[PDB]
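**Q** Could you have a look at this structure, given as structure tokens, before my questions?
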Protein chains: 2
Amino acid sequence: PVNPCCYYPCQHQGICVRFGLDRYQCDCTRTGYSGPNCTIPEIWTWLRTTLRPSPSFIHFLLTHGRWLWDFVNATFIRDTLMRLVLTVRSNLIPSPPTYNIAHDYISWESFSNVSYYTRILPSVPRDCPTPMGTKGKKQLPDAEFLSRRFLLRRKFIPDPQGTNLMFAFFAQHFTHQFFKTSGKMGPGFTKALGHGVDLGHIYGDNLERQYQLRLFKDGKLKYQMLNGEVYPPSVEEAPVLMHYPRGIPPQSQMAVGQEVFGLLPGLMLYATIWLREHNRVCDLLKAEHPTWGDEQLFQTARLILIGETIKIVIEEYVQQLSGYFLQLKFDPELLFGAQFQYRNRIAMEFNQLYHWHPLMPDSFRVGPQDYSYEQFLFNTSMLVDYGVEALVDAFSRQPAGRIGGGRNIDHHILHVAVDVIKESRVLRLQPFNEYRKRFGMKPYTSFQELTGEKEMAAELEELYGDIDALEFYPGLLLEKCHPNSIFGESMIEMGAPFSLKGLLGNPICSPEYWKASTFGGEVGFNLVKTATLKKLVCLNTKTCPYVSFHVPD
Amino acid sequence: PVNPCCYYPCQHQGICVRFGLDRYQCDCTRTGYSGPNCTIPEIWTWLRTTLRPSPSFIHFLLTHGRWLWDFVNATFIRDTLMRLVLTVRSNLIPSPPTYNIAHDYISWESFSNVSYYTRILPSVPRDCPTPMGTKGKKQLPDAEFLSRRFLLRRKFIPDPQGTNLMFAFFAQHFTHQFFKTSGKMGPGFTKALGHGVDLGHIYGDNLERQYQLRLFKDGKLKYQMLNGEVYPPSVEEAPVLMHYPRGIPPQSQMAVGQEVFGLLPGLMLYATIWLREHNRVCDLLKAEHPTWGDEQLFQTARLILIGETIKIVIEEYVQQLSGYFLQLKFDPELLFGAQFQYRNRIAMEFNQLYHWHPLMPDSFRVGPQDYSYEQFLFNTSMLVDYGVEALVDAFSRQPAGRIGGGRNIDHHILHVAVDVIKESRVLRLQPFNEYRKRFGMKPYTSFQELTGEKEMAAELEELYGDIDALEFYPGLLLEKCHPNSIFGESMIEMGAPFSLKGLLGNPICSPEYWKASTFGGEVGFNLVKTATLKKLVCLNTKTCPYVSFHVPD
Ligand SMILES: *[C@@H]1O[C@H](CO)[C@@H](O[C@@H]2O[C@H](CO)[C@@H](O[C@@H]3O[C@H](CO[C@@H]4O[C@H](CO)[C@@H](O)[C@H](O)[C@@H]4O)[C@@H](O)[C@H](O)[C@@H]3O)[C@H](O)[C@H]2NC(C)=O)[C@H](O)[C@H]1NC(C)=O
Ligand SMILES: *[C@@H]1O[C@H](CO)[C@@H](O[C@@H]2O[C@H](CO)[C@@H](O[C@@H]3O[C@H](CO[C@@H]4O[C@H](CO)[C@@H](O)[C@H](O)[C@@H]4O)[C@@H](O)[C@H](O)[C@@H]3O)[C@H](O)[C@H]2NC(C)=O)[C@H](O)[C@H]1NC(C)=O
Ligand code: HEM
Ligand code: HEM
Ligand SMILES: CC[C@H](CO)NC(=O)Cc1c(C)n(C(=O)c2ccc(Cl)cc2)c2ccc(OC)cc12
Ligand SMILES: CC[C@H](CO)NC(=O)Cc1c(C)n(C(=O)c2ccc(Cl)cc2)c2ccc(OC)cc12
Ligand SMILES: *[C@@H]1O[C@H](CO)[C@@H](O[C@@H]2O[C@H](CO)[C@@H](O)[C@H](O)[C@H]2NC(C)=O)[C@H](O)[C@H]1NC(C)=O
Ligand SMILES: *[C@@H]1O[C@H](CO)[C@@H](O[C@@H]2O[C@H](CO)[C@@H](O)[C@H](O)[C@H]2NC(C)=O)[C@H](O)[C@H]1NC(C)=O
Ligand SMILES: *[C@@H]1O[C@H](CO)[C@@H](O[C@H]2O[C@H](CO)[C@@H](O)[C@H](O)[C@H]2NC(C)=O)[C@H](O)[C@H]1NC(C)=O
Ligand SMILES: *[C@@H]1O[C@H](CO)[C@@H](O[C@H]2O[C@H](CO)[C@@H](O)[C@H](O)[C@H]2NC(C)=O)[C@H](O)[C@H]1NC(C)=O
């Protein structure tokens, strides 16, 4: 008796539920639709539906009004739009969370067990005809083939927006504080409990490690003086676990808080900037509150970094990524009148689409030098040799590849990509088209309409057999991109709701926390309010290099 | 240099923060007041303040309109008042949480470490002249004396409202699912993570124990057949830890989920009712969703019990406790338009004031019998001997003592009471008067005005030396009560905001969860919507005894 929920009969977020042996019913509660499968729009939905422009249209308004936008940016409309930009986005993610790899229904376990990642759509019923539901071929395209064929880079296609490597790392670094799939527990589980921008990739994700990195005096953090420059302390003083390859655990083998940050110079680079920043924030506080202790000084600085991060990530990171003339803005008060839940829970579908491995270049220019991957990966002395300053400069000047369009994932890391496709099935994520719907979009009606061409589209149909069978990861990466867009429509529409629900879902964003006392004094607050990328670097360096999320000129 | 925050200079919830060595500043952000210590009311606060009636006045309106209330109860006003009753209450508790026994300021640790209990007011600065701040005697009244003198019962004063023992246990049982101070970690910490009405006192507070009690078939729970009646299974089948005294761990030594529930017949009684209920809910589901599995059937039943509990606790438990003619109501939709955070975190001040030990009688009448404490405590066969039916009857007919007024805590358990006073100081809870303020009330100006008399008032002044030095627990229990009130003004005003923030702060109360699909089908929902005390018992018994939260007649 085909599990009726294999067809995905419920629309607009209606919940499918089997009754009897072969029947089912949709819970169209608050879906704004009624009827058997939630397709009969209520009065306003109907209006909302007809008076609602396409996502692509809006993208165009946002990427064109050279003049119209300097005006709006200069007016209050800026806020109205931001506040609107928020609420609508965030409304698309359930909260409290809903499902996990264990349950495809609401459970007290899914709500309480932080270890699990959460999902937006239930998984594919584990008893459906096809691996994806009902349509498609009995077996999915060999992820090895599918990858080499379409995601493997041939000629490096750089990002039409000027996005650079100084950005690519910040991206990698930053995201790894909530992405930490527990190899031990397996996929769908996370060592990174906290789920937000708690910075458990600096101060570590367990209390000991914090105490291990923590230098218990004036709230600061441990560190070493190589060349007169400050860096993460080595394990020979910070007895904490890492993953440095079997070489020189003594010096050059630094402690950071994110075990894996030894592996690449970019991350250690950032970890250094932050570490050198935190200790810098501590200094300021100790001057303001001399009677303060170590615990405070520390905590107050941790909050000040959770702020500064959320600030930069929104007003600069997303600003550059967007290509918007509307100048994005970070001000928690914008949501104080709305109904918002200050609590985020990283989803697996988020994790999957944040696999921007194609941002990665061919080699790594660093002034006259030009290291290959072989010289760059695991290199444990590049950082301290060059000097943050000099390194920052080198990444802020080298283009980063385009994420979408297809075939742009370098050949080295191309395995990560086959893994995301392989694991994607382990998790049993519904077809691309189902995620299009669930996120307020129309399903593509052909591989033709999906891909901005006809060649790839042909091979695809031949593999998956039907558009409705396409996979989550492969789809996202093969979708046609708006010209001069770092990635396609779906990437923008699907991930923004996850990103903002996260950034603003942080407790420090709530009315309760957002006071000047939380960052001890007015000094803490202003730091969170005026944080910049340029300031994060040039404040913690000797010389002011060239830092930005886009190549100069 | 006296820690300036020892005087408690900040008003209306303004945050005190030391600057320099001997200075300080108040963060009157969103306190509705401005100025040095937050005493200059903004425009509306001033109005809100003048057009605001006293708590005692309102209590009178709520406990008098015999006619006016049958009307209001019969109209929509009922909802308007409930919805108003809620929001205003819940607004008084910070959310996300704020402090713990470790930090007297906002910290990412306090937000993330569930192990800690949270506090409303910061603790007493650990460096102030007096143990309570500035006023009072260098040392506090011997908690042994203070207890015997005022909290020790002389003549048993029953509850003017007809509250019975069938209530006293439900109260004890129910509260112990969020109150579990970790003896091991000490005071201010809790084994009961979850913090809400998660029922971790049935299904246990760890996954194993759940699996230990869990009979992995049709979602039900393990159990034994004594007399043909269903009871918790014994440890000789449910390998889970308990605290039964060194006697017969084999039979009569039952497994429940709350280790300590073996100690008294009342709790085991309730645990039985619930356990026999859950397995009862499972039956219904299995009929509706025959294709369902064990995990679901189980989880769906757990949610159905979290509902039914929140229902009864509000519409019956608090209804009886209140003495209100306004008929309280449980409907999550009442808050869907408001700004509410669906997340609760048990506070230590809540824990302290939920110590209703004086509810406990002198002996325990059970028909013709009349067990003393010595025969009642630890009795491991009273339950199965008598039969739930017969036992329920016996508690629903025996008056429960009055909680307030002073001197009504039986002599046996009088130690618990000295402990709460002893630990209260370990935690360093601010003086009674500070908690009066923080909860929108006027501090008492004399022991005279506090206590509904002059005798006790005299001895008190002589001990504490000043009203402003009185303690949290002793105050609450010695405060004058409105005639025919189970307890005083402060108990009502301070604890309601904690109780409701809790009950409604449950994720199942959120828009996201409150759908009929969450309780699988319409059957689950209606069960949560029509749950009663009478139904919880008489549905899971052979004969329908007399059950209620107040003595018959
Ligand atoms: C919520 O918070 C509580 C309380 O903070 C957590 O429990 C507590 O955790 C800490 C560390 O995990 C335990 O540490 C204690 O401290 C001594 C002192 O350490 C010594 O001095 C420094 C410290 O780094 C080092 O240089 C030395 O090498 C050495 O380590 C430590 O030695 C002991 O191990 C001792 O336990 C603390 O005791 C512990 N217990 C409590 C409850 O207070 C709790 O884990 C956390 N909850 C969660 C799950 O996150
Ligand atoms: C969030 O959820 C995860 C996943 O559920 C938790 O981790 C998992 O926890 C369970 C139990 O704690 C582990 O149990 C496994 O099951 C076997 C089978 O048990 C046997 O059969 C029954 C079961 O009760 C009994 O009659 C037998 O005596 C016997 O126990 C068990 O034997 C093994 O111990 C095995 O571990 C599961 O393996 C474990 N691992 C994961 C991640 O899947 C996780 O704790 C939870 N997070 C938190 C902190 O709450
Ligand atoms: C130097 C280039 C990079 C290399 C060599 C690299 C390598 C890897 C490897 C080996 C894995 C583990 C296996 C897997 O899950 O497939 C992984 C996971 C991941 N990478 Fe990268 N990566 C790189 C850059 C990036 C960047 C720039 C981002 C961010 C936009 C990124 C985001 C991720 C995420 C989100 C994961 C999954 C983490 C998890 O396990 O939950 N990576 N990467
Ligand atoms: C038969 C009568 C009772 C006895 C013998 C009893 C005994 C105890 C004992 C020995 C403790 C541990 C020591 C302490 O913390 O002081 C305790 C704690 C407590 N009791 Fe009772 N109690 C009884 C009834 C009740 C009732 C009716 C309630 C609820 C209104 C209640 C609520 C509590 C709470 C909230 C705690 C603190 C739990 C914690 O440790 O966090 N008790 N009781
Ligand atoms: C103006 C509303 C519109 C809604 O779609 N745009 C926005 O909300 C802005 C917006 C947000 C918030 N982005 C994200 O942070 C994001 C991060 C990671 C992933 Cl994987 C996906 C998205 C954008 C990424 C790209 C973009 O243009 C090309 C816009 C946005
Ligand atoms: C009508 C508003 C007014 C506000 O104070 N009353 C209410 O909100 C009703 C109200 C709530 C919610 N109670 C609690 O559950 C509660 C439970 C444990 C503790 Cl330790 C303290 C309070 C009452 C307890 C007693 C009472 O009269 C005597 C009213 C209430
Ligand atoms: C690790 O990085 C260092 C650079 O910091 C590499 O050494 C440099 O190699 C280039 C040529 O590849 C020389 O011209 C530089 O003078 C070297 N720097 C010095 C003095 O060490 C090193 O080869 C890298 N190791 C790996 C992993 O290949
Ligand atoms: C535990 O409770 C039982 C009742 O279930 C007590 O036994 C009863 O005691 C009374 C007099 O105290 C007798 O009249 C009943 O007939 C007894 N019931 C039977 C047949 O066992 C028992 O004494 C209690 N034990 C303790 C802890 O004192
Ligand atoms: C709701 O969705 C189901 C899913 O297919 C629709 O399908 C049923 O009815 C169709 C036309 O009558 C048939 O093509 C399907 O075989 C049949 N399948 C199922 C799941 O029963 C169903 O009609 C939809 N409801 C309506 C009336 O719109
Ligand atoms: C704010 O509260 C403080 C706490 O006492 C007030 O007290 C200061 O000033 C009083 C009168 O000038 C003195 O009696 C106190 O010694 C003094 N103590 C401190 C803490 O400095 C203070 O005046 C209040 N602010 C105002 C002006 O209302």
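Quick note: numbers on chain A are straight from Swiss-Prot, i.e. 32-584, in order.
Here the Cβ of each residue, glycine as well, is placed from N, Cα and C on the backbone.
As listed in Swiss-Prot for this protein:
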- A:32-70: domain 'EGF-like' (DOMAIN)
- A:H207: active site, proton acceptor (ACT_SITE)
- A:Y385 to F: Abolishes cyclooxygenase activity (MUTAGEN)
- A:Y385: active site, for cyclooxygenase activity (ACT_SITE)
- A:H388: heme b binding site (BINDING)
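Just tell me what is around each of these and how deep it sits.
**A** A coil conformation is recorded for A:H207 (active site, proton acceptor) in the three-state DSSP classification, outside any helix or strand.
Non-local contacts of A:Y385 (mutagenesis position) by the CB criterion (under 8 A, 6+ apart in sequence, same chain) comprise A:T206, A:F210, A:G526.
DSSP classifies A:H388 (heme b binding site) as helix under the three-state reduction. Here the Cβ of A:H388 (heme b binding site) has 21 other Cβ atoms within 10 Å, regardless of which shown protein chain they belong to.
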**Q** About how far apart, in whole Å, are the alpha carbons (Cα) of A:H207 (active site, proton acceptor) and A:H388 (heme b binding site)?
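**A** One finds 13 Å between the Cα atoms of these residues.
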**Q** Measure the Cβ-based neighbour count of A:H207 (active site, proton acceptor), defined as the other Cβ atoms within 10 Å of its Cβ.
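**A** A:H207 (active site, proton acceptor): 18 neighbouring Cβ atoms within 10 Å.
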**Q** If you run through the domain 'EGF-like' (A:32-70) with DSSP, how many residues end up as helix, strand and coil?
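**A** Summed over the domain 'EGF-like' (A:32-70), the classes give 3 helix, 12 strand, 24 coil.
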**Q** Anything from the recorded positions A:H207, A:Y385, A:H388 with its Cβ under 6 A from ligand 5? List those in sequence order.
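**A** From A:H207, A:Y385, A:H388, counting a Cβ under 6 Å from ligand 5 as near, the near ones are A:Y385.
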